[PDB]
Amino acid sequence: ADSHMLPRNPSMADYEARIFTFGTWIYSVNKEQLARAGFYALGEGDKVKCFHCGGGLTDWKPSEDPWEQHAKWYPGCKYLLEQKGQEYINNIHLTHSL
Ligand SMILES: [Zn+2]
């Protein structure tokens, strides 16, 4: 788990690089949402990982929100914080259960 200012995979900080990995994507969740939320696809099922915290997510379900799942599972992510803020992270945890 990375909660440092330094991205775990700085090479995926590049947006074009993340979006490349979603060139095709057969799963329910929108790929632009996934990319903006910091994820890139591993190329194995629906596994994605955050470039910053290195947090991985998989088994996506219809209606699931990439930023919400990002905050639910990896609330200490610095990229997540920079984009979404502490209020959002905390509210995700007040309304969700793991
Ligand atoms: Zn993250």
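Here, residue 1 is simply the first one shown, and the rest follow in order.
For all residues, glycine too, the Cβ spot is worked out from N, Cα and C.
The Zn(2+) binding site feature in Swiss-Prot is assigned to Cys50, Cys53, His70, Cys77. DSSP assigns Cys53 (Zn(2+) binding site) to coil, not to a helix or a strand. Taking the Cβ of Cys53 (Zn(2+) binding site) as centre and 10 Å as the limit, one finds 25 other Cβ atoms among all the protein chains shown.
In this structure, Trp60 (mutagenesis position) belongs to neither helix nor strand by DSSP; it is coil. One mutagenesis experiment named in Swiss-Prot is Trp60 to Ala (Swiss-Prot position 310), and its note says No effect on interaction with SEPTIN4 isoform ARTS.
Quoting Swiss-Prot on the mutagenesis of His93 to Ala (Swiss-Prot position 343): No effect on interaction with SEPTIN4 isoform ARTS. Its Cβ taken as reference, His93 (mutagenesis position) is surrounded by 13 other Cβ atoms within 10 Å in the chains shown.
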Excluding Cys50, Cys53, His70, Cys77 themselves, the Zn(2+) site's Cβ centre has within 8 Å the residues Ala37, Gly38, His52, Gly54, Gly55, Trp73, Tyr74, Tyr79, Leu80
Measuring Cα to Cα, how far is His93 (mutagenesis position) from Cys77 (Zn(2+) binding site) in Å? 14
Filtered recorded positions, from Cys50, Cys53, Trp60, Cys77, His93, whose Cβ is under 6 Å from an atom of ligand 1: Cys50, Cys53, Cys77
Validating a neighbour-count step here. Other CB atoms within 10 A of the CB of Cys50 (Zn(2+) binding site): how many? 26
